[PDB]
2 protein chains.
Amino acid sequence: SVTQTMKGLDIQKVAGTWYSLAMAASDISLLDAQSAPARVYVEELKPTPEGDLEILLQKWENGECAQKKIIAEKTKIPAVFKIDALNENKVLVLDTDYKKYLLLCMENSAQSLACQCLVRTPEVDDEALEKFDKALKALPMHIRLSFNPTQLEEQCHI
Amino acid sequence: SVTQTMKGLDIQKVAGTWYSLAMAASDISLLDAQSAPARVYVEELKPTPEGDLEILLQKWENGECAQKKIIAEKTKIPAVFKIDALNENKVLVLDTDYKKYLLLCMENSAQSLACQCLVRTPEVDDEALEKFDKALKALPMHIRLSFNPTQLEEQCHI
Ligand SMILES: CN(C)CCCN1c2ccccc2Sc2ccc(Cl)cc21
Ligand SMILES: CN(C)CCCN1c2ccccc2Sc2ccc(Cl)cc21
């Protein structure tokens, strides 16, 4: 369903600070409410020395903006990670230059699909957004969002 | 702010049945909740004989999906209509071929801006969506939505 992975991914090199500039999802209800399931705001990507990928992120739960840490285990494919939860959830890195931008998707085999355009600073990278839009033409997305520099510096983008 | 109007608009010819295929807005909160302010689902456009434009639409209010009728008065500019309410609200027709598609925007001078891609049938017109996307490149939109043929036939797109 996501036929776009980064060739030659060096995962150690995605470590550190990231900003969820834009999001997009297969279904409107995955992103429309602040508490919508795919509305996760990346804080930080932390590769483990064994090539697993730890994602630190914020999520609006009930009232507060909550901190969450989730581990995405490595696979044979360098650009694909698994969170064995209620379903097979895969994290796929589509593309990155390591230092400005990183596109990735999360897909639950059930059909549910959300992708993000991550950037290193709180700025609108119009180039990174072009690349994001190009990889989404291929996908059955029905909601897209984008954040301004002010919202990027707030918790949960409020 | 919207520098894209249809040249040579014949307003009588937009009359009758329409479907809100896609929406997009300047701010996420204009479209994110089902009760979000710019989340209006067009039923029908009815030109009056004096060249005023009556919009019949559905809006999710409190619980139910409500019917609403609003009149947009004519101006010197054939493609621009006004709803004199709490602010100057203008309805602008950007483009149409009358028989498949119509792009229009609603703007409140305050900054608040929502645009829609209307189509005549419940079908995904990939061409009409391309034209919609081309007119939005020019605008400071931060949320976009799109509906499937099943949702187009439900009240309020549920
Ligand atoms: C509770 N939330 C931290 C995890 C669920 C949200 N989500 C997600 C987000 C960040 C990292 C991995 C995932 S797995 C996934 C697969 C499909 C969809 Cl649609 C969303 C997600
Ligand atoms: C109560 N709702 C029927 C009218 C308000 C929603 N809305 C709108 C929708 C359909 C026809 C005209 C308008 S004026 C307008 C201007 C700016 C924005 Cl952002 C939204 C709107």
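Per Swiss-Prot, chain B residues shown: 18-127, 131-178, in order.
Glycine too: its Cβ is placed from the backbone N, Cα and C atoms.
One entry in Swiss-Prot concerns the natural variant B:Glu61 to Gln. Its note says: In variant D. Within the same chain, residues at least 6 positions away in sequence whose Cβ sits under 8 Å from that of B:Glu61 (variant position) are B:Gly33, B:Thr34, B:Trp35, B:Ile72, B:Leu73.
In the three-state DSSP reading, B:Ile72 (variant position) counts as strand. The note that Swiss-Prot attaches to the natural variant B:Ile72 to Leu is: In variant W.
The Cβ of B:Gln75 (variant position) lies under 8 Å from the Cβ of B:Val57, B:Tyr58, B:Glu60, B:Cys82, B:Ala83, B:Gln84, B:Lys85, B:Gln175, B:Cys176, each on the same chain and at least six residues away in sequence. B:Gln75 to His appears in Swiss-Prot as a natural variant; the accompanying note says: In variant C; found only in the Jersey breed.
Within 10 Å of the Cβ of B:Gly80 (variant position) there are 7 other Cβ atoms, across all protein chains. Annotation of the natural variant B:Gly80 to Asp in Swiss-Prot: In variant A.
Quoted from Swiss-Prot, the note attached to the natural variant B:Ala134 to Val states: In variant A. All protein chains shown were included, and the count of other CB atoms within 10 Å of the CB of B:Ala134 (variant position) stands at 23.
Between B:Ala127 and B:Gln131, the deposited structure omits 3 residues, and the straight-line distance between their CA atoms comes to 5 Å. Proximity of the variant positions B:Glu61, B:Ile72, B:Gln75, B:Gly80, B:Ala134 to ligand 2, judged by a Cβ distance under 6 angstroms to any of its atoms, singles out B:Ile72, B:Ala134 in sequence order.
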